[PDB]
Amino acid sequence: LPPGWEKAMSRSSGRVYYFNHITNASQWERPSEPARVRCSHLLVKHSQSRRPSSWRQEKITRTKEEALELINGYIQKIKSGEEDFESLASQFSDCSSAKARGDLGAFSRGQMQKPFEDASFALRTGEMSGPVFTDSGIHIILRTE
Ligand SMILES: O=C(O)c1nc(-c2ccccc2)[nH]c1C(=O)O
């Protein structure tokens, strides 16, 4: 299979599903290099973040495990269609790019933290990552171009 993708088996149900270890995406359907990609993201910061402060909150005190729970609820809502990505990003992302629906503009390799970079370049146009961990906190990344 395509890059980072391994087949796995559901604990709840027993059907196979696919997992991507670079992006942390998982999906049921079988899955399916650019100089540049364009991504949006939703960042949730925690107490061990490189900069534990955001436009949302002067001192970020939530723990990493609590940050991960928030990320997972936003991923559930985005995948069920209850909320869309841009709207959760605008309200709840700890990055100042929240003001632009999460949009970061296009970027190439060499520019982002490697785990964010690697995730962005492994996603396909249109695809969303699972929780992606960097020194900033925890990201959900949407590749738009
Ligand atoms: O300080 C931080 O740690 C931070 N890191 C980021 C970020 C942006 C693009 C890709 C990955 C992380 N945004 C912020 C921020 O507060 O606004």
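We number chain A the same way Swiss-Prot does; the residues here are 7-38, 51-163, in that order.
Quick reminder: no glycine exception, Cβ is built from N, Cα and C everywhere.
Going by Swiss-Prot, these are the annotated features:
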type    : residues            : note
MUTAGEN : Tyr23 to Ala        : Reduced affinity for KIF20B
DOMAIN  : 52-163              : domain 'PpiC'
MUTAGEN : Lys63 to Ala        : Loss of peptidyl-prolyl cis/trans isomerase activity. No effect on the interaction with IRAK3/IRAK-M. Abolishes IL33-mediated increase of IRAK3/IRAK-M protein levels
MUTAGEN : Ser71 to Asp or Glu : Loss of peptidyl-prolyl cis/trans isomerase activity, nuclear localization and cellular function
MUTAGEN : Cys113 to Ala       : Loss of peptidyl-prolyl cis/trans isomerase activity; decrease in DNA repair of double-strand breaks by homologous recombination slightly less efficient than that observed with wild-type protein. No effect on RBBP8/CtIP
* Rounded to a whole number, what is the Cα-Cα distance in Å spanning the 12-residue gap between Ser38 and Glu51? -> 15
* For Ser71 (mutagenesis position), what residues in its own chain, 6 or more apart in sequence, show a Cβ-Cβ distance under 8 Å? -> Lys63, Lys77, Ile78
* Structure fact -> mutagenesis positions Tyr23, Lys63, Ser71: those with Cβ under 6 Å from an atom of ligand 1 are none
* Given the mutagenesis positions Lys63, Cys113, and counting only Cβ atoms in the protein chains shown, which has the most within 10 Å of its Cβ? -> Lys63
* Kindly report the helix/strand/coil residue split of the domain 'PpiC' (52-163) according to DSSP, in that order. => 39 helix, 28 strand, 45 coil
